[PDB]
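> Please find one structure pasted underneath; my questions will follow.
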Amino acid sequence: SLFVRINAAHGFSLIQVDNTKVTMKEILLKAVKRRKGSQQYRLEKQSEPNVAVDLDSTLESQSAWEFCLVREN
Amino acid sequence: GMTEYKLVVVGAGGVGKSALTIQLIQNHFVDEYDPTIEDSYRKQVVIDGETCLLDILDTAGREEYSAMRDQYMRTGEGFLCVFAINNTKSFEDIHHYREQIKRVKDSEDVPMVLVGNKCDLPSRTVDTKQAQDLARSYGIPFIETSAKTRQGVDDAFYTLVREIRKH
Ligand SMILES: Nc1nc2c(ncn2[C@@H]2O[C@H](COP(=O)(O)OP(=O)(O)NP(=O)(O)O)[C@@H](O)[C@H]2O)c(=O)[nH]1
Ligand SMILES: [Mg+2]
């Protein structure tokens, strides 16, 4: 019922969040584990390229449901 | 250069749609069963001499997300209908998925492949005859796969691409 969309280079993933006060760090780790093999990766919001979303910040603090899985530099 | 084929994996929850997709994409099996909502993967593969890019869509087996079904069944070119050989009713749910595809696509002629997953399991509820006879009724190939041993995984996706080559 509560999911975020992670846009990657070779597809996208809908990641369900149990509660809306999750880290941006926990979301990133689940994103890399599903998109790629395991475990140099950052989240940016799709609307604004190169935001480098704060990993401490929660989803309530975020004003978006869509983020991009992009590699560092 | 590359022909693009858009594949959709449909079936009841827990039949192994994610396990089959993950096996062909990143080449390993996992027993976590992290339930799916929707995931897309693009992989470059060689099929019988033809280099092609595969657009794989992993759907949710839980009818709670059935709303998205009306939207993705209109996008893909072929459908990989998966049931569990140890789950009778997921095999029964195959008929529902086909009929929904046929009338979202508004076409009887839709490229598809029947997949019976989890070959490695010792106890079986659905015999090969039941799926084979159902396959001829639908006029589509039936492939038995095991995501845990990777048996039939490529075979099933490859046959779907071959079926999509209907003119
Ligand atoms: N022994 C065995 N277990 C399998 C096989 N394929 C999948 N499983 C197991 O079956 C369970 C469900 O697999 P999964 O791919 O997540 O199923 P799904 O069809 O994607 N489920 P959902 O639609 O709800 O997301 C997992 O525990 C997985 O390890 C297989 O070939 N053999
Ligand atoms: Mg799944």
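All residue numbers given for chain A refer to Swiss-Prot; the residues shown span 278-316, 322-355 in order.
Method of determination (from the header): X-ray crystallography, 2.7 Å.
Note: Cβ is positioned from N, Cα and C throughout, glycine not excepted.
Grabbed the feature section from Swiss-Prot, which reads as follows:
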MUTAGEN   A:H287 to A  Does not affect interaction with KRAS
MUTAGEN   A:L291 to D  Decreased interaction with KRAS
MUTAGEN   A:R311 to E  Does not affect interaction with KRAS
MUTAGEN   A:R312 to E  Decreased interaction with KRAS
> Give the sequence-ordered list of residues that share a chain with A:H287 (mutagenesis position), lie 6 or more positions from it, and have CB atoms under 8 Å from its CB.
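Listed in sequence order, they are A:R312.
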> Roughly how many Å lie between the Cα atoms of A:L291 (mutagenesis position) and A:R311 (mutagenesis position), rounded to a whole value?
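Cα-Cα distance, A:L291 (mutagenesis position) to A:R311 (mutagenesis position): 10 Å.
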> Mind giving me a neighbour count for A:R312 (mutagenesis position)? Other Cβ atoms within 10 Å of its Cβ, every protein chain shown.
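That number is 23.
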> What same-chain residues, at least 6 away in sequence, bring their CB to under 8 Å of the CB of A:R311 (mutagenesis position)?
A:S290, A:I292
> With a gap of 5 unmodelled residues, how many angstrom separate the Cα of A:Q316 from the Cα of A:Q322?
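The unmodelled segment spans a Cα gap of 10 Å.
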> Would you mind pulling the DSSP three-state label for A:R312 (mutagenesis position)?
helix
> Determine, from DSSP, whether A:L291 (mutagenesis position) sits in helix, strand or coil.
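Once the DSSP labels are grouped into three classes, A:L291 (mutagenesis position) ends up as strand.
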